[PDB]
Amino acid sequence: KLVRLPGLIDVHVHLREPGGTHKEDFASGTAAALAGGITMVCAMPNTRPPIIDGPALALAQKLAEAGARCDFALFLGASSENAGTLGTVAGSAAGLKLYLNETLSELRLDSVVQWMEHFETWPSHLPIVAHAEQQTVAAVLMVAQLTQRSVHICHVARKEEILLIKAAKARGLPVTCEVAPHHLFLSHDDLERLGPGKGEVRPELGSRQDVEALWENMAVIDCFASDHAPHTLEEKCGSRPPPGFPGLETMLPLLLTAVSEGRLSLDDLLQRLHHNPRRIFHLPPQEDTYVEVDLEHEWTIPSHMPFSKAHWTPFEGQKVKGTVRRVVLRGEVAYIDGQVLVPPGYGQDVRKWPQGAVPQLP
Ligand SMILES: O=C1C[C@@H](C(=O)O)NC(=O)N1
Ligand SMILES: [Zn+2]
Ligand SMILES: [Zn+2]
Ligand SMILES: [Zn+2]
């Protein structure tokens, strides 16, 4: 007996196109999404070239429309040069992404004043998300308060961070956050097995106490999101390993296993992979869209999942219970039992749908 879920949303994926298509492209990354029970993705802007201006966004929009197999929105990226220049295209993006710690030279901000400038100039009704670790979480919260608006904190990974966000929510501040599966299901205990190359990710893997704090404080977590960050094994195992794990194909099986064990409820899962992504990012419903999962099937995660071009996974060897059997996307069978059945280009930019525009005062 299968369970019907709504179309799940992953608000944090790196699909590498343009410029890193050996790691992933729209077609392969959205195949991975569908196989993971995800029907809508929000793609991050740290591509090559990065999505930091209108021409780059225009290119990325067309590449996605031609390659995506599920629906999508594209983030814009903040740079040291683009504050005050994005107003005409801002509403066409998923939101604005700030990279406040390590990142590409093009997305590096060297001063909190530049963060300020972005919070002041980006349209106040549109989402802002920040990669902000440890004290950077408190710093960007301060900037959000000074500019009187909300912020969403990406991939919270530490006890310190979730407790700071908890304290901010207790003071009524408009902050939301997401957590990625590797920060719920992997820890320092796994670094022996992974090694120092494969184990590289930002935010880094936490201690057992970090992991336990995130579970303890599930009420504080608004969204789950993969931070799908595909890199090839050659890159992960080489001399300058880039941070990041692939995660689209493993996220839902890992979380269904947790539901099975009573660690969170099905509703808790659906708030975090459907309702809260919708409401934080103003993402539209998808008509005639659903995912059928089998909650009894026990399997072991292999050395690589079928679809991501990353061709490896840090969850190799973990035993899971739960599998995606079928995905229907806008009335068409998109995935069944290991086969993706919609072509590249079936997916659409949800920000172009009438119901996908963010409401604003005239
Ligand atoms: O901040 C990031 C970005 C990402 C990537 O590879 O694009 N991977 C990470 O591990 N952290
Ligand atoms: Zn990040
Ligand atoms: Zn994020
Ligand atoms: Zn990311």
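So for chain A, numbering is Swiss-Prot's, and the shown residues are 1460-1821, in order.
When the header is checked for method, it gives X-ray crystallography, 1.4 Å.
Even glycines carry a Cβ here, placed using N, Cα and C.
Per Swiss-Prot, active site, for DHOase activity is recorded for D1686, and the stated evidence type is similarity to another entry. Taking a C-beta cut-off of under 8 Å and a sequence gap of six or more, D1686 (active site, for DHOase activity) has these contacts in its own chain: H1471, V1472, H1473, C1613, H1614, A1639, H1641, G1703, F1704, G1706. Annotation note: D1686 (active site, for DHOase activity) sits in a coil segment as assigned by DSSP.
The Cβ of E1637 (Zn(2+) 2 binding site) lies under 8 Å from the Cβ of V1470, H1471, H1611, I1612, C1613, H1614, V1615, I1680, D1681, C1682, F1683, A1684, each on the same chain and at least six residues away in sequence. According to Swiss-Prot, the feature Zn(2+) 2 binding site maps to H1471, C1613, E1637.
The annotation (S)-dihydroorotate binding site is assigned in Swiss-Prot to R1475, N1505, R1661, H1690, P1702. Around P1702 ((S)-dihydroorotate binding site), the same-chain residues at least 6 positions away in sequence with a Cβ under 8 Å from its Cβ are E1659, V1660, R1661, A1688.
Residues annotated as Zn(2+) 3 binding site in Swiss-Prot: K1556, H1590, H1614. DSSP classifies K1556 (Zn(2+) 3 binding site) as strand under the three-state reduction. Around the Cβ of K1556 (Zn(2+) 3 binding site), 29 further Cβ atoms fall within 10 Å across all displayed protein chains.
Looking at Swiss-Prot, the entry for mutagenesis of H1471 to A says: No zinc-binding and no catalytic activity.
Experimental mutagenesis is annotated in Swiss-Prot for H1471 to N, with the remark: Abolishes dihydroorotase activity. Other Cβ atoms within 10 Å of the Cβ of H1471 (mutagenesis position), summed over all protein chains shown, number 27.
In the three-state DSSP scheme, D1512 (mutagenesis position) is classed as coil. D1512 (mutagenesis position): 17 other CB atoms within 10 A of its CB, across all protein chains. As a published mutagenesis entry, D1512 to N appears in Swiss-Prot alongside the note: No change in catalytic activity.
Quoted from Swiss-Prot for the published mutagenesis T1562 to A: Abolishes dihydroorotase activity. A simple way to gauge crowding: the CB of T1562 (mutagenesis position) has 17 other CB atoms within 10 angstroms, across all the protein chains here.
Around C1613 (mutagenesis position), taking its Cβ as the centre, 25 other Cβ atoms fall within 10 Å, counting all chains. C1613 to S appears in Swiss-Prot as a mutagenesis experiment; the accompanying note says: Reduces dihydroorotase activity.
The DSSP secondary structure for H1642 (mutagenesis position) is helix. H1642 to N appears in Swiss-Prot as a mutagenesis experiment; the accompanying note says: 11.5% of wild-type catalytic activity.
For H1690 (mutagenesis position), other Cβ atoms within 10 Å of its Cβ number 28. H1690 to N appears in Swiss-Prot as a published mutagenesis result, with the remark: 3% of wild-type catalytic activity.
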**Prompt:** Near ligand 3, which of the recorded positions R1475, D1512, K1556, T1562, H1590, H1642 are found, taking a Cβ distance under 6 A to any of its atoms?
**Reply:** none
**Prompt:** Taking the center of the Cβ atoms of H1471, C1613, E1637 at the recorded Zn(2+) 2 site, which other residues in this chain have a Cβ no more than 8 Å from that point?
**Reply:** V1470, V1588, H1611, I1612, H1614, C1636, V1638, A1639, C1682, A1684, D1686
**Prompt:** Expressed to the nearest Å, what is the distance separating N1505 ((S)-dihydroorotate binding site) and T1562 (mutagenesis position) at their Cα atoms?
**Reply:** 8
**Asked** Around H1642 (mutagenesis position), which residues of its chain at least 6 apart sit with Cβ under 8 Å of its Cβ?
**Response** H1614, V1615, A1616, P1662, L1664, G1665, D1669, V1670, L1673
**Item:** Per-residue Cβ crowding (10 Å cut-off), top of binding-site residues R1475, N1505, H1590, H1614, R1661
**Value:** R1475
**Message:** Between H1590 (Zn(2+) 3 binding site) and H1690 (mutagenesis position), how many Å separate their Cα atoms?
**Reply:** 19
